Structures are given as structure tokens and as C-alpha cells.
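Reading through the C-alpha cells given below for one structure.
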Amino acid sequence: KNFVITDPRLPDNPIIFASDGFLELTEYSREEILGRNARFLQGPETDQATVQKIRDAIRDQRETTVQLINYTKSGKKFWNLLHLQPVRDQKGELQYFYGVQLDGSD
Amino acid sequence: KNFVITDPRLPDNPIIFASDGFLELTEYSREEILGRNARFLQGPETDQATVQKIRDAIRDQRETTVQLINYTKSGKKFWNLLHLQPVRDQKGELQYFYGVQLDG
Ligand SMILES: Cc1cc2nc3c(=O)[nH]c(=O)nc-3n(C[C@H](O)[C@H](O)[C@H](O)COP(=O)(O)O)c2cc1C
Ligand SMILES: Cc1cc2nc3c(=O)[nH]c(=O)nc-3n(C[C@H](O)[C@H](O)[C@H](O)COP(=O)(O)O)c2cc1C
């Protein structure tokens, strides 16, 4: 449903692709998010310990699944169940990350 | 989850990205599928009427959701619950399609 792809070879690992679901979940337009790092979803209640775990997973290029507070464009809080996965080229060099977002609201 | 991205501007609308989930569902490696049209998943039991529906949605650049028989690399049949969505660039020109696949 909700997924993004980023390009870690570009500065600050920007989003280069986002699904319609992600746009609807976050209330941003495709135009507003392309070329930005996904961290703009974080806000006042976001646990920095979880952010650090993500940062570490990215550095190590390992898949990870975490739960963290994110915010829509209007500032609406939601729990984001976030899955991250690296993808590498045939020479083995990191090429993309993808992320799948689930809203944990009931 | 299981998803792929294709580029309809390239000859024959090849897969340019596939999730790990898609690879597990279909039993193919990323190397084996990149640069190929997804039709290699089809086979004898695949309903051609549904294939035509997909073709028309792509030609019309419209989202669609269909159900069709596919085959894994080893030849195992599965129903593919397939949702297709066009994506446009900032100028409004068709740029990609994405597809989300569910095994039932
Ligand atoms: C593919 C991908 C998707 C991501 N999706 C989210 C997300 O939905 N919400 C979020 O808070 N961070 C997301 N991130 C994490 C941030 O981009 C960034 O990695 C995180 O904030 C840790 O880095 P930092 O300490 O430099 O901010 C995603 C990262 C990647 C690579
Ligand atoms: C993004 C995307 C994903 C697709 N995924 C599948 C798939 O998983 N299985 C399948 O049988 N066809 C899939 N297709 C459809 C085929 O690639 C092709 O469009 C269809 O077979 C009709 O074209 P044809 O008559 O030339 O074969 C997908 C198409 C797109 C654009």
C-alpha cells in the first residue's frame, strides 16, 4: 500500500519514488516529497532512540522493522510501522533503499 | 510487501524494480527479472481476457485491480491479486507504473 524508494548514492538519501498510498497517508503531494529525506515525517513525540536505530540500520545496510511516531503534513500524529530494506546492484554496491509504512492507528 | 515498478517508456514496459517479497512470491532472483516484462509470469492456465484487461488499463494509463493465474520460477501456480497504478512526472507525462501483488 504505502511504500517509498530512496537513492543512497545521492546526497542525504532522498526519496525518488512514492506510492499513492504514501501520499494519502502523509497528506503530502508527490511534488512536495521527491528529493527530500524521509525524516520530515518525524516530530515532537518521535523517540530519538528509535531514530538512532534506523540511522544505524541504514549505515549497516540491513533490513529492519521499527515502530515510531510520525506526523502528516497538517501535523496529525500516527504510529508508523516502518520496514526498511536495502537493494544492491549486480556488482554488489548499494543502489536503493525501500520502505513500507503501515499506519497503526485503530 | 510484494511490489514492482515498471517503466512504460522503455521497450516492452520492463520491470525496473522489485521488492524482496515479490522475489519470494515468484521464486525469481532480482537479476533474473530486471529488464523483463512481467508477462513471463503467465502460462497455460492464465485467462487471456484478464491479460487484455491489463493491456487496456496500461494503454489508457489508468489504475486497475485484477486477479490472474501466474507461475513461479519452479512452475507452481498461484493467483496473483494484482493492483496497477500509473505514476506521472511533474510535467504530467506518464513515467512509471507500479504493481502490488498478493498471493491468496
Ligand atoms: C526507504 C526509507 C524510508 C524511510 N521512511 C521513513 C518513514 O516513513 N518515517 C520516518 O520517520 N523515517 C523514515 N526513514 C528514515 C529517515 O530517512 C532517516 O533515515 C532517519 O531519520 C535516521 O536518519 P537521521 O538520524 O539522519 O535522521 C526512511 C528511510 C529510508 C531509507
Ligand atoms: C507495474 C506492472 C506490474 C505487472 N505485474 C504483473 C504480474 O505480476 N503478473 C502478470 O501476469 N502480469 C503483470 N503485469 C502485466 C504484463 O506486464 C503485461 O502488461 C500484460 O501481460 C499485458 O500485456 P501483453 O498482452 O503484451 O502481454 C504487470 C504490468 C505492470 C505495468
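In order, the residues displayed for chain A correspond to 389-494 in Swiss-Prot numbering, which applies throughout.
Here the Cβ of each residue, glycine as well, is placed from N, Cα and C on the backbone.
One entry in Swiss-Prot concerns the mutagenesis experiment A:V392 to T. Its note says: Red-shifted emitted light fluorescence (502 nm) but normal absorption (maximum at 447 nm); when associated with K-489. Under DSSP, A:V392 (mutagenesis position) is assigned to a strand (E or B) in the three-state scheme. Around A:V392 (mutagenesis position), a 10 Å sphere centred on its CB holds 21 further CB atoms from the protein chains shown.
Quoting Swiss-Prot on the mutagenesis of A:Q489 to K: Blue-shifted light absorption (maximum at 441 nm) and emitted fluorescence (487 nm). Red-shifted light emitted fluorescence (502 nm) but normal absorption (maximum at 447 nm); when associated with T-392. In the three-state DSSP scheme, A:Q489 (mutagenesis position) falls into the strand class.
For A:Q489 (mutagenesis position), the count of additional Cβ atoms within 10 Å of its Cβ stands at 23 [all protein chains shown].
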